[PDB]
Amino acid sequence: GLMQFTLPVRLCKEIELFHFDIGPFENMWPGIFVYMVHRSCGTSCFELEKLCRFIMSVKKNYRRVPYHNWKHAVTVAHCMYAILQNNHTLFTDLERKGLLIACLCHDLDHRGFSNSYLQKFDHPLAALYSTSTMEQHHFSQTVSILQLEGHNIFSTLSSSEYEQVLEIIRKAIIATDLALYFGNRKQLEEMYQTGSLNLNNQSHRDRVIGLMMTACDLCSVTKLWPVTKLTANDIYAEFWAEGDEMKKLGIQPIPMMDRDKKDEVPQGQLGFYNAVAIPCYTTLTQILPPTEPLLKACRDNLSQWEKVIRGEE
Ligand SMILES: Cc1ncc(C)n2nc(CCc3nc(-c4ccccc4)cn3C)nc12
Ligand SMILES: [Mg+2]
Ligand SMILES: [Zn+2]
């Protein structure tokens, strides 16, 4: 209880910034995560013995895939930690608790395949959940781990706060289905421009938390160029394995997943930055002004992809 966590000076300082990279030492990710809950939520939010066991069971149920892995989870939790510490007073005690957990759990047990591949392969998870297949699976795995003995980190919540927090985490995890993002931003855009957006409207909060989740999940585009460039290799390594599998089923994959068409990657990042990231972080900054650094950083990296095409790198 009087047992704090402290990081080295450079991390203690760098961790508060949006473009923080968590580093290549796995064994520090759990303490980074705990350090973030303690400063974000309080030293009193979670019983340390239980939280630690929950963190380690979460790590265990992430797989060894190039991109949708344990490192991805802690990255996306840290980005949410940045958003919550730059918007201190806009968020309830419960929201802070569940959003950091939602982010850590958001891709539990990912196999490195798209919802599409599960339906074209006819995977059992496509039989059980017809939309946001993996994301419904991810939430389900979160509840599993929350019901392992000694793992209920929410034990001290009322019956009703417990249901409130499991609902914040369910919508939050569903929201990371990027297919759902496009409508969610369109609505938020129109609600802010017409002046209807109201943060005491629970269905408005839900959309807003929805957009933070897409923001945190996409945060490789908001990092320093060498981190962005090296993460994109991991992103394409999964997509190309999926394309490989698509070809095995007897289906031409989309070019994004065709390793024959690597040459077009720079042009594909452009499309993606314009269609997805820039809109994401534009709409997010209008709603949440102190997240501007995410937009500025995303814009810099768009500019760095434009450079790659012009053969300037
Ligand atoms: C979900 C996600 N998070 C973060 C990042 C950075 N990314 N980057 C993509 C692929 C973008 C992309 N690459 C192509 C393409 C590539 C080669 C040939 C032809 C097309 C199309 N698109 C959309 N997805 C994500
Ligand atoms: Mg996901
Ligand atoms: Zn993710």
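The residue numbers of chain A are those assigned by Swiss-Prot, with the residues present covering 724-1036 sequentially.
Header says: X-ray crystallography, 2.5 Å.
Here the Cβ of each residue, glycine as well, is placed from N, Cα and C on the backbone.
The secondary structure of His791 (active site, proton donor), as reduced to three states from DSSP, is coil rather than helix or strand. The feature active site, proton donor is assigned by Swiss-Prot to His791.
Residues or ranges marked as 3',5'-cyclic GMP binding site in Swiss-Prot (evidence: experimental evidence): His791, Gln992. Its own atom aside, the Cβ of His791 (active site, proton donor) has 23 Cβ atoms within 10 angstroms in the protein chains shown.
Annotated divalent metal cation 1 binding site per Swiss-Prot: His795, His829, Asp830, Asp940, in sequence order. Annotation for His795 (divalent metal cation 1 binding site): same-chain Cβ neighbours under 8 Å, separated by at least 6 residues, are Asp830.
When Cβ atoms from all protein chains are considered, those within 10 Å of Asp830 (mutagenesis position) total 25, not counting its own. Swiss-Prot lists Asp830 with the feature divalent metal cation 2 binding site, giving experimental evidence as the kind of evidence.
For the published mutagenesis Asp830 to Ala, Swiss-Prot gives the following note: Loss of activity and of zinc binding. Secondary structure at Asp830 (mutagenesis position), taken from DSSP and collapsed to helix, strand or coil, is coil.
While the structure shown retains the original residue, Swiss-Prot records the mutagenesis experiment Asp830 to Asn with this note: Reduces activity 1000-fold.
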Close-lying recorded positions around ligand 2 among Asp830, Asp940, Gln992, where CB distance stays under 6 Å: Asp830
For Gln992 (3',5'-cyclic GMP binding site), the one of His791, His829, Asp940 that lies nearest, given that the recorded positions are compared by Cα: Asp940
Non-site residues, in chain order, whose CB comes within 8 A of the mean position of the CB atoms of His795, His829, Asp830, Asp940 at divalent metal cation 1: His791, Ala796, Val799, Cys826, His833, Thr899
Cβ neighbour count within 10 Å of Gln992 (3',5'-cyclic GMP binding site): 24
Candidates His829, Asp940: member of the binding-site residues with the richest Cβ shell (10 Å): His829
